[PDB]
Amino acid sequence: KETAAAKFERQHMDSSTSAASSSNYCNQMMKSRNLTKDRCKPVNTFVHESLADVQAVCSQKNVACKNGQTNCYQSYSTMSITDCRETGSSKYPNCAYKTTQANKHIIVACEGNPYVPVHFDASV
């Protein structure tokens, strides 16, 4: 089975581009990363940074996660991100998203040895 760490990479990492380049970015990526296979996910975030830089967040500022757990970490620096949010015309299996570019700090939850991101909590 896919590990939580691998799922984080599949769901959230896109080191191949520096920012979303068109309005279709989210539609294409949500489909290509198999995030719409069983249902339309309502929201997602992609991070346009190296994997190493995102993994390093697990050694940065420890903060509470939104749900109160205490294994969350906030990046010291802002990162290039893309927000994807389902539009009103989305209807499974033709899931449809609005693409929004942003530059924000990320907050991730970390687990394991090596201690790596497993969940994307928030951008701030």
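Using the numbering of Swiss-Prot, the residues shown for chain A are 27-150, in order.
Header says: X-ray crystallography, 1.1 Å.
Positions of Cβ are set from backbone N, Cα and C atoms, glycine also.
Just so you know, the Cβ of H38 (mutagenesis position) picks up 20 other Cβ atoms within 10 Å once every protein chain is counted. Following the DSSP three-state reduction, the secondary structure of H38 (mutagenesis position) is helix. If you look up Swiss-Prot, you'll see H38 marked as active site, proton acceptor.
The local packing around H145 (mutagenesis position), expressed as other Cβ atoms within 10 Å of its Cβ over all shown chains, amounts to 19. The active site, proton donor annotation in Swiss-Prot covers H145.
Around the Cβ of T71 (substrate binding site), the number of neighbouring Cβ atoms within 10 Å comes to 19. Annotation note: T71 (substrate binding site) sits in a strand segment as assigned by DSSP. Summarising the annotation, Swiss-Prot assigns substrate binding site to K33, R36, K67, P68, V69, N70, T71, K92, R111.
Quoted from Swiss-Prot, the note on mutagenesis experiment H38 to A is: Loss of activity.
According to Swiss-Prot, the mutagenesis experiment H145 to A carries the following note: Loss of activity.
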Spatial separation of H38 (mutagenesis position) from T71 (substrate binding site) - C-alpha basis, Å: 6
For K33 (substrate binding site), the number of other Cβ atoms found within 10 Å of its own Cβ: 13
Alpha-carbon distance [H38 (mutagenesis position); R111 (substrate binding site)] in Å: 14
